[PDB]
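Colleague: Mind looking over this structure? Questions follow.
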Amino acid sequence: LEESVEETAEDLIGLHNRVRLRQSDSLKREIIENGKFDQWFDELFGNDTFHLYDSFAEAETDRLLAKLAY
Amino acid sequence: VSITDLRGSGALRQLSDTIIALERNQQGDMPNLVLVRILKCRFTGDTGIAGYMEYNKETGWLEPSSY
Amino acid sequence: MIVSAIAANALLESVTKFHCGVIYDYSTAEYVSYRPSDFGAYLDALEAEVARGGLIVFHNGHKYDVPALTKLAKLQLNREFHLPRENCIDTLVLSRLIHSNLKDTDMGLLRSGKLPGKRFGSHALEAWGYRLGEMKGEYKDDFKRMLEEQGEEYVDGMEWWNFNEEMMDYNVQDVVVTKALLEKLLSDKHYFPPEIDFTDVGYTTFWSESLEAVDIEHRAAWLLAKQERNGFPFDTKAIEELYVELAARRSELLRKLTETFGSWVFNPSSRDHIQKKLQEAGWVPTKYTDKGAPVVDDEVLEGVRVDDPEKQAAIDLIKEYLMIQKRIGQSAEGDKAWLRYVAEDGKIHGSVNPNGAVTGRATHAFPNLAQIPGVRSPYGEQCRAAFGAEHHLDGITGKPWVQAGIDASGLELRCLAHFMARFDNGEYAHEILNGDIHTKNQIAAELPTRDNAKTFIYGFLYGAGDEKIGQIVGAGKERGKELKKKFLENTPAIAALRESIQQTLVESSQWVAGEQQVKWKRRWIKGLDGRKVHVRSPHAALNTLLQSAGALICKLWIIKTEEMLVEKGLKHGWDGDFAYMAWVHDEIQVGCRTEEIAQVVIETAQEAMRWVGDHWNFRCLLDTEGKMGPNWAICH
Amino acid sequence: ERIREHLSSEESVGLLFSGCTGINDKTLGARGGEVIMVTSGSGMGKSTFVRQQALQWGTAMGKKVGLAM
């Protein structure tokens, strides 16, 4: 609830590949231009193991706990 | 100035991704000298004192200082 | 990954037929030989490695092989063949990247007797075969000597006229040297990590898991190779109208300068002349030149005072005369004069070596496009006018293209601010942006004029002694020490800059018989992209550091500018919208079909220059300035 | 695609705080999506510091800056 799923995934992707993809303007552009992004991406999320929540627009309880329970 | 001296409840210590703080002694020998202190940075996590600056009474700018 | 090298009938500028080519596949571990009736399948084999996303290894492929195979496929097979820049590797570029410090390396290679004296430090394929021990011989020599025991003679470069079975065998010879040289470059773990066996990877993994310097150099070599093929449009008539004004002036000057001295023959450009003269007009040399007699010495000539008014007045006629020979010897009579290099498209295709230096600043030759006299230098205005996009036609309207000249605004001093922002927290860097950094250096070093600060900051940074510094105020080697030390006290960050960095490469130093036997930590300074940039003496090195930053900045700069221009929609070449004509260190000359395109070129270059600064997180701010016009005298 | 869109279209480090480096050394500027928190004593340059950022960004690095004074 403090970072959108694209930023958290950015962390997860970089963390998975033993790097700090967030703190390198060089590394971000790297995996994009030589097509290394899709490579790491499929390697990680390819098994549909990771699922997230996104709204960031003042989360509540009714009904958010419902979504967590759902 | 630390995180507790912040106005409002302790939500501002959480939502704000980066916190820039200015400190200066306007009753001392260096009133135009201002210290910049990073109190929080979710991006980097590197906190502490950044650098120094000086208020140019002519331009009204914050030119970076030595030290 | 596949490794290959080809053999054609001639050079890139008139090649007509494909002879042979050999392809070693790492997945197959076996070579494949091709012949003139197998040219078609050769292009497909390269396309197949592109479809797999693999890699294709050539030596000088970026500059010759790839454009030749594009050219040969159009007239022989009438098919379009364009190897993607991402799917190409050039051992020559990596050799110039990884082994830029070959000049020393050859000392041990000389002791062995393994390296030819004609192939010292060279990066040619055969030159490396002797280094790695793979040269069973050379095709050119197994051709000459076998032509003897056949009868017929030899013409300079006839071995490439026709497909011969000896070429097909030495075509393999060039391939096995490329493979072994590739593995020799892949075995350098500073550039190629051990965790990745790059010999069996896709192109996607190769560029990113390699050092960043590997990627830029291949992008740099590909782009500049395009620039050579684009060429620089040339007004032949204009230069011709100059040799007339110069040769007539030379002869008229020669005539007046033969009335002043007799014979038994006045020489234009001889050293045995002034040696015979002036020391007969009443001039005693202040400064000599080596083992015997002083050289031409253009410097002293300005100050030579002889009691003979005719001899004295003739000195300035000599000054002009020698300079006239310089332009002529560059524009007409030289073996590498411009008029000899104009191609049949009305353009001068000046070559350029990418990382032909320790720092990465390029070198230009045949002809040296980067030494054309400046507009401030005499007759340089006319010279610069001869190099212009206006001297090119147009694919359609015919209306002369417009030229865009963009340079890096004060790159050297901003590079200094970046490395010293590590010690002053952006103090000096803001003085650049706030402006008048030469004014601050003037105050810091206690110089009377701002211009004296300009000639100071560059000399001091690069290791000038005290004479050039002393001659600023009309003195010698005496005045200099107090000028240098005072600047150091008023600018601590510059002094602190040389503190941590110069003591990052040493443990302890020691003088032995006048030679400093410094115990090094690493005999190489890291560049902006991790490459090895060696120096020599730790007494300065800063000059190497700053020029390395600047050359690496512009290299990426001209790459991203073209990359953004292509991304925005512009096509590169004389048939598209813009064409690179010349890259000169911190300035570039770009041809543009319309003024509107040129304006975009100027803006994009600035956008790319800020992109470079954000990319390497440059502490100082980089800016550029563009000039629109017909030629080069206008763009600068 | 949203991840693809983010890395490619955001300005990465959208800007760098002017008037003093070292802030850039510890923060790497500000990004699109975060919230920079500026504070100090009464009349010690909170407005002056931020006003420089608004000016510089909207001048040298032509960003469209929104003000709520």
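Residue numbering for chain C follows Swiss-Prot, covering 1-264, 333-704 in order.
Using N, Cα and C of the backbone, Cβ positions are placed for all residues, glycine too.
Straight from Swiss-Prot, here's the annotation block:
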type	residues	note
BINDING	C:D475, C:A476, C:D654	Mg(2+) 4 binding site
BINDING	C:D475, C:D654	Mg(2+) 3 binding site
BINDING	C:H506, C:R518, C:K522, C:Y526	substrate binding site
MUTAGEN	C:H123 to S	83% loss of exonuclease activity
Colleague: Which residues does C:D475 (Mg(2+) 4 binding site) neighbour through Cβ under 8 Å, counting only same-chain ones at least six apart?
Modeller: C:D654, C:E655, C:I656, C:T692, C:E693, C:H704
Colleague: Which recorded positions (C:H123, C:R518, C:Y526) come close to chain A, taking a Cβ gap under 8 Å as close?
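Modeller: Listed in sequence order, the recorded positions near chain A come to none.
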Colleague: Cα distance, C:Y526 (substrate binding site) to C:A476 (Mg(2+) 4 binding site), nearest Å?
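Modeller: Approximately 16 Å lies between the Cα of C:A476 (Mg(2+) 4 binding site) and that of C:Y526 (substrate binding site).
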Colleague: Using C-alpha atoms only, work out the spacing between C:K522 (substrate binding site) and C:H123 (mutagenesis position) and round it to an integer in Å.
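Modeller: About 39 Å separate the Cα atoms of these two residues.
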Colleague: Within 8 Å of the Cβ centroid of the Mg(2+) 4 site residues C:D475, C:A476, C:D654, which other residues of the same chain have their Cβ?
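Modeller: Those within range, site residues removed, are C:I474, C:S477, C:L479, C:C622, C:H653, C:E655, C:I656, C:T692.
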Colleague: Inside 8 A of the center formed by the CB atoms of C:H506, C:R518, C:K522, C:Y526, which other residues of the chain have their CB, for the recorded substrate site?
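Modeller: Near the substrate site, the remaining chain residues are C:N509, C:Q510, C:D519, C:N520, C:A521, C:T523, C:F524, C:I525.
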Colleague: Let me know the DSSP-derived helix, strand or coil state of C:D654 (Mg(2+) 4 binding site), please.
Modeller: coil
Colleague: If you count other Cβ atoms within 10 Å of each one's Cβ, which of the binding-site residues C:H506, C:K522 has the most?
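Modeller: The residue with the most neighbouring Cβ atoms within 10 Å is C:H506.
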Colleague: Using the residues the record lists for substrate (C:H506, C:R518, C:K522, C:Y526), what whole-number Å value is the largest Cα to Cα distance?
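Modeller: Taking every pair among C:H506, C:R518, C:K522, C:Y526, the longest Cα gap is 13 Å.
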Colleague: Check each residue in the chain of C:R518 (substrate binding site) that is at least six apart in sequence and keep those whose C-beta is under 8 Å from its C-beta; list them in sequence order.
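Modeller: Same-chain residues close to C:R518 (substrate binding site) (Cβ under 8 Å, separated by 6 or more) are C:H506, C:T507, C:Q510.
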Colleague: How big is the gap, in Å, between the Cα of C:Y526 (substrate binding site) and that of C:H123 (mutagenesis position), rounded to a whole number?
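Modeller: With distance taken Cα to Cα, C:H123 (mutagenesis position) is 33 Å from C:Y526 (substrate binding site).
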Colleague: Near C:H123 (mutagenesis position), which residues of its own chain have a C-beta under 8 A away, given they sit six or more steps off in sequence?
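Modeller: Sequence-distant Cβ neighbours: C:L92, C:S95, C:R96, C:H99, C:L102.
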Colleague: If you count Cβ atoms within 10 Å of the Cβ of C:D654 (Mg(2+) 4 binding site), leaving out that atom itself, what do you get?
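Modeller: Taking all protein chains shown, C:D654 (Mg(2+) 4 binding site) has 19 Cβ neighbours within 10 Å.
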Colleague: Work out the three-state DSSP category of C:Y526 (substrate binding site).
Modeller: helix
Colleague: Give the helix, strand or coil assignment DSSP yields for C:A476 (Mg(2+) 4 binding site).
Modeller: strand
